[PDB]
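Asks: One structure, pasted below without further comment.
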Amino acid sequence: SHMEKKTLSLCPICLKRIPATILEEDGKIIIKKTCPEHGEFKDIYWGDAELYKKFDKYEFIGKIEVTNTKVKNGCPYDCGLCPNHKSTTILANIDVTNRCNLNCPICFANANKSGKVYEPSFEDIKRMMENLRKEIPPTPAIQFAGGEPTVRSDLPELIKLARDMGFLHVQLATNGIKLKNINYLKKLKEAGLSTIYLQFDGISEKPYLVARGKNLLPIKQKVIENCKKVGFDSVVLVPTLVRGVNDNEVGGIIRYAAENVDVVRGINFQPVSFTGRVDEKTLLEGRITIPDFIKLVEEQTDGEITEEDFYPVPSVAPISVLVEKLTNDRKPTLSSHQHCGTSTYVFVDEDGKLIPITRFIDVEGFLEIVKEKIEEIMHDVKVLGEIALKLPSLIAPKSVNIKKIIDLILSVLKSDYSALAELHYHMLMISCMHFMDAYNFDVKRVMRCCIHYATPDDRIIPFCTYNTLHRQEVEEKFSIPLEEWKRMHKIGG
Ligand SMILES: CC(C)CCC[C@@H](C)CCC[C@@H](C)CCC[C@@H](C)CCOC[C@@H](COP(=O)(O)OC[C@H](O)CO)OCC[C@H](C)CCC[C@H](C)CCC[C@H](C)CCCC(C)C
Ligand SMILES: CC(C)CCC[C@@H](C)CCC[C@@H](C)CCC[C@@H](C)CCOC[C@@H](COP(=O)(O)O)OCC[C@H](C)CCC[C@H](C)CCC[C@H](C)CCCC(C)C
Ligand SMILES: C[C@H]1O[C@@H](n2cnc3c(N)ncnc32)[C@H](O)[C@@H]1O
Ligand code: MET
Ligand code: SF4
Ligand code: SF4
Ligand code: SF4
Ligand SMILES: [Fe+3]
């Protein structure tokens, strides 16, 4: 064995803060911890030690300025955001309901299993948005979740509100069932929705039977069909990855998304996180980590995408630092922990093969130049020109006009969000974020968390502490018993 780090974790029994050791063992990264009352625990932290060490070099420590709570009990008990948090809200979640038209066996929110209805008012949601916009820099992206947001009749008005509040990106996490109605999808599109974060467990029926309790695959494909018909070209497929259920369909999901790249902008795989409601078989067997996913991509894409093509999230953090000094304005920085997730971008050519952007562009060299020019940054245009002149030396699909890609990359360096958006329409994002549970919790990771829930009590809580420590507290305070809520609201709320 070989000790890598010391950190703090949580006891899976009593959720107490306990010491933890991260160590290399048989080519894998495991985490060991000891609760003074419940003994010692062991879990797989990362399935590949070599990729763990490689990602460790992209560490980036951010900074916050606007807080909502104070230091009282220490991390992870002071969410949030307390003075010791190291990242501002990049993507915010607002749970608009705990009601749902499904009853999935796997659900980190554990919806419908409380006998109480949590549905913040339009005015509560606007106040939560104001808290998010008060940050420095203001939160640029917001996602409605739950729960199933489409069971609220005012969801189009909520989407319009997010646009009126200044959010550049408005996202909808949904099972997509109500989106089989093409007129409703039109209402969401006209309301200003940016992206549909679509639950999508596989390309065959069995993953939906195991994870959702029924075959939703025809409904999923109908949603994709309706998105083509109305021109909604920003869909992200979200497979909950479970070993023994859909780890064999990683390539199939990618290939199906590539066939529909006109509407599908990405696939964000989510390894099953043992929070909320998990069936006893998935809880015991289906533990999979980020490098295990990277291995599945390389195996099930026949080498088209390799482990060299995947980068951690904070690798692009210096890009925001460069634009920040280039414009003298605070920019949202992807300062999450290097072991929270990974991503790559691929182009789809004529035959259908997948060319990662790392295949024909020296991304590691581009980031190297960006880091070099941060110290040096009339001279700023020369720096941009030097970058513009050094970009051809770091460069491929024939159907890709590489000259417009260069212009969009350089425009992104000028805080041009519309260039960032247009650049994503040329590519297919393949990513994976592994949310922590009580078994693999790492305080050093969650301190840099960039994905936060806005709560009705004026707090902003990192995703991984909210779903392990805070969700029941918050929802119970602001919920109404089901029997009384039904008798005071219509089916739409
Ligand atoms: C270069 C490589 C080596 C990799 C480098 C590192 C890599 C980590 C960098 C990643 C950067 C990336 C996240 C940046 C995304 C920017 C992008 C969203 C900007 C907008 O990009 C354009 C959007 C569409 O937006 P519009 O054009 O405004 O609206 C069009 C509208 O439909 C009009 O009808 O499509 C595009 C849609 C996007 C693709 C959507 C991305 C969504 C995220 C993946 C969502 C992540 C969610 C979290 C895991 C939280 C989940 C919470 C849940 C569990 C409740
Ligand atoms: C060029 C090639 C070779 C390499 C890089 C490829 C490229 C596609 C990567 C892009 C990475 C970006 C972070 C870079 C953007 C850089 C910014 C400085 C651009 C600034 O312009 C947009 C600013 C808004 O600024 P103002 O409000 O002041 O006008 O951020 C507003 C935009 C922000 C970024 C909103 C982001 C929205 C999404 C939904 C947030 C997701 C958050 C997750 C933590 C990330 C996903 C993680 C994976 C593992 C799922
Ligand atoms: C918001 C997205 O999260 C997915 N999802 C639901 N439960 C879990 C879990 N335990 N782990 C990971 N992802 C999950 C949903 O299927 C939806 O697509
Ligand atoms: C707990 S998941 C909440 C979002 C939505 N119900 C989905 O499954 O995609
Ligand atoms: S996760 Fe962040 S906000 Fe929450 S207690 Fe830790 S440092 Fe503070
Ligand atoms: S995972 Fe989503 S769709 Fe399934 S029960 Fe939970 S909230 Fe509803
Ligand atoms: S939500 Fe969890 S996995 Fe994602 S950045 Fe925050 S702490 Fe890391
Ligand atoms: Fe304990």
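First residue shown is number 1, and so on along the chain.
Looks like X-ray crystallography, 2.0 Å, at least that's what the header says.
Just so it is clear, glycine is given a Cβ too, placed from its N, Cα and C backbone atoms.
Pulled from Swiss-Prot, these are the listed features:
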- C75, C79, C82: [4Fe-4S] cluster 1 binding site (BINDING)
- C100, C104, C107: [4Fe-4S] cluster 2 binding site (BINDING)
- 84-302: domain 'Radical SAM core' (DOMAIN)
- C79 to A (Swiss-Prot position 77): Loss of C9-methylation but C7-methylation is still observed (MUTAGEN)
- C104 to A (Swiss-Prot position 102): Loss of methylation activity (MUTAGEN)
Asks: Fill in the CA-CA distance, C107 ([4Fe-4S] cluster 2 binding site) to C79 (mutagenesis position), as an integer in Å.
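Replies: Per the Cα atoms, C107 ([4Fe-4S] cluster 2 binding site) and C79 (mutagenesis position) stand 23 Å apart.
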Asks: When you measure from each Cβ to the nearest atom of ligand 3, which of the recorded positions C75, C79, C82, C100, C104, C107 fall under 6 angstroms?
Replies: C107
Asks: Given 4 residues with no model between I395 and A396, what whole-number C-alpha distance in angstrom do these ends have?
Replies: 8
Asks: In the same chain, which residues outside the set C100, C104, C107 have their CB within 8 A of the centroid of the CB atoms that define the [4Fe-4S] cluster 2 site?
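Replies: Here the non-site neighbours turn out to be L102, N103, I106, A109, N110, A111, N112, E148, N175, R212, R277.
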Asks: Where the criterion is a Cβ under 6 Å from an atom of ligand 6, which of the recorded positions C75, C79, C82 meet it?
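Replies: Cβ < 6 Å from ligand 6: none of the recorded positions.
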Asks: Which residues, in sequence order, are found in the same chain with Cβ within 8 Å of the centroid defined by the Cβ atoms of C75, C79, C82 at the [4Fe-4S] cluster 1 site, excluding those residues themselves?
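Replies: Surrounding the site, in chain order, are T69, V71, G74, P76, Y77, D78, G80, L81, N84, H85, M447, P462, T465.
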Asks: Sequence gap of 6 or more, C-beta under 8 Å: which same-chain residues meet both conditions with respect to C82 ([4Fe-4S] cluster 1 binding site)?
Replies: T67, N68, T69, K70, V71, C75
Asks: Among the recorded positions listed here, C79, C100, whose Cβ has the fewest other Cβ atoms inside 10 Å?
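Replies: Comparing Cβ neighbour counts within 10 Å for the recorded positions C79, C100 gives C100.
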Asks: Can you tell me whether DSSP puts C107 ([4Fe-4S] cluster 2 binding site) in helix, strand or coil?
Replies: strand
Asks: Could you round the CA separation between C104 (mutagenesis position) and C79 (mutagenesis position) to a whole angstrom and send it over?
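Replies: Counting only the Cα atoms, the answer is 29 Å.
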Asks: Rank the recorded positions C75, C104, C107 by the number of other Cβ atoms within 10 Å of each Cβ and report the first-ranked residue.
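Replies: Comparing the recorded positions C75, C104, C107, the most crowded Cβ belongs to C104.
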Asks: Just the recorded positions from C82, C104, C107 whose C-beta lies under 6 Å from any atom of ligand 5, please, or none if there are none.
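Replies: Passing the 6 Å Cβ check against ligand 5: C82.
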